[PDB]
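Below are the structure tokens for one structure; questions will follow.
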Amino acid sequence: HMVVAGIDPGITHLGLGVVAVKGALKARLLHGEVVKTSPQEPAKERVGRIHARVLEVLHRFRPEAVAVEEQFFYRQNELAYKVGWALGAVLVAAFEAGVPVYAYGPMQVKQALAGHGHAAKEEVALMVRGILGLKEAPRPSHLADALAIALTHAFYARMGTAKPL
Amino acid sequence: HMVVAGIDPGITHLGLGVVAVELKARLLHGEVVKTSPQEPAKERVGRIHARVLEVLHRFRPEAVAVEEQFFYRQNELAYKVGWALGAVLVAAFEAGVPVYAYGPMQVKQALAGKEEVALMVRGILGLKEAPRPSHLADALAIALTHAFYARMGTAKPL
DNA sequence: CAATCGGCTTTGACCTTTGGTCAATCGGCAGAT
DNA sequence: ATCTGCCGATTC
DNA sequence: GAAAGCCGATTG
Ligand SMILES: [Cl-]
Ligand code: NA
């Protein structure tokens, strides 16, 4: 039985999910959340709330690990910058919590969750509803990913191949 | 007396300087924060946030000004600079100081018609030698660049 | 309010009836004072 | 220790 | 040659 938080990082919508797992991938959704900020706030405050929110959730659920998604490529560099900001407030927060951080990328999730190298966006989210025993598929997109990441971290942790940051 | 913190953001060397102002001004504190890839990323960003926060509590500045490049020939770079930036803003948020951002264009041309500016800061403050490392002179350019535009009401908040 | 949508994907200086080129970023590592 | 240097830039 | 996320503006 282990508690993983999963984060799909981004400055506009930040996916936040806590789950709980030992035999096959069977886990139970503890918390789900999407942090939203608008380009109307001073950046200090957009990333200021991101940090507060993750801290509350890390204190409340005392997980064993944070897992974040890491995109292998951003089309323009101001995207990578700002997604970078939000990972910063996350990193600071996991440091204040002493929770250790692991990052996986968009193909390690596919390889773990659907068992295939290239699953469909529909092919993973179904594998998530199953690992979680959930009525409907979880929404929005960014929260679906966040839960996928948390489960992908648990998959590779069961094989002792986890990727710290 | 306008006291203004300047930052050259970066995950490996992060320039941090504080400056008070009366058409010129004096130096209050300087340091480069250093962190190494042998550290867990949570600890590198950790220290950067811890250390910026302390400076802001001490000197209670009226503005943090950070530099902001627009070119990065690779994404992995702009990503990690963002980490270190993010740690800053989290701290600026806690400290409650407003953040302002200037690009190298409005720093070069806010002070000198390349190295022509990096020497001017030795003057606009008053120093035997120009400052080292590079990253600290950058940090100090920025704090001045802000206070300059702060007097022309074209301060650009982030 | 809260969600859905489509467009955008570095910027600037220089010279080269005319749109061409070119350069800047910084993080990891290795080796020396 | 603290600095100076050169090299390399997305993955399937 | 594909890959994603930010922003600004539009609805119900
Ligand atoms: Cl979303
Ligand atoms: Na601000």
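Note that the numbers count up from 1, one per residue, in the order the chain is shown.
When the header is checked for method, it gives X-ray crystallography, 3.4 Å.
Cβ atoms here come from the backbone N, Cα and C positions, even for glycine.
Quick paste from Swiss-Prot:
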ACT_SITE  B:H135  active site
ACT_SITE  B:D138  active site
BINDING   B:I11, B:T12, B:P37, B:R44, B:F70, B:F71, B:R73, B:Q74, B:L77, B:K80, B:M105, B:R132  DNA binding site
BINDING   B:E67  Mg(2+) 2 binding site
MUTAGEN   B:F70 to A (Swiss-Prot position 73)  About 50% HJ resolution activity
MUTAGEN   B:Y72 to A (Swiss-Prot position 75)  Improved HJ resolution
MUTAGEN   B:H135 to D (Swiss-Prot position 143)  Improved HJ resolution
MUTAGEN   B:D138 to N (Swiss-Prot position 146)  Loss of HJ resolution
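Help me picture these features in the structure, burial and contacts included.
Long-range Cβ proximity for B:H135 (mutagenesis position), meaning a same-chain Cβ under 8 A and a gap of 6 or more residues, is found for B:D8, B:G10, B:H13, B:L14, B:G15, B:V32.
Counted within 10 Å of its Cβ, the other Cβ atoms near B:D138 (mutagenesis position) come to 25, all protein chains included.
Counting only same-chain residues six or more apart in sequence, none has a Cβ lying under 8 angstroms from the Cβ of B:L77 (DNA binding site).
Close to B:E67 (Mg(2+) 2 binding site) in the fold, though at least 6 residues off in sequence, lie B:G6, B:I7, B:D8, B:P9, B:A101, B:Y102, B:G103, B:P104, B:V107, B:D138, B:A141, B:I142, each with a CB less than 8 Å from its CB.
Within the same chain, the residues at least 6 positions away from B:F70 (mutagenesis position) whose Cβ sits under 8 Å from its Cβ are B:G103, listed in sequence order.
In the three-state DSSP classification, B:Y72 (mutagenesis position) falls within coil.
DSSP assigns B:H135 (mutagenesis position) to a helix.
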If we count other C-beta atoms within 10 Å, could you say which of the binding-site residues B:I11, B:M105 has the fewest?
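Lowest Cβ count within 10 Å among the binding-site residues (B:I11, B:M105) is B:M105.
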At a 10 A cut-off on CB-CB distances, which of the recorded positions B:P37, B:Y72, B:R73 has the highest count?
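Checking each of B:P37, B:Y72, B:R73, the winner is B:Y72.
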Among residues B:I11, B:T12, B:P37, B:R44, B:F70, B:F71, B:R73, B:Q74, B:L77, B:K80, B:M105, B:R132 annotated as binding DNA, what is the maximum Cα-Cα distance? Answer in Å.
31
Quick check on the gap: 4 residues absent, flanked by B:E22 and B:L23. Distance between their CA atoms in Å?
7
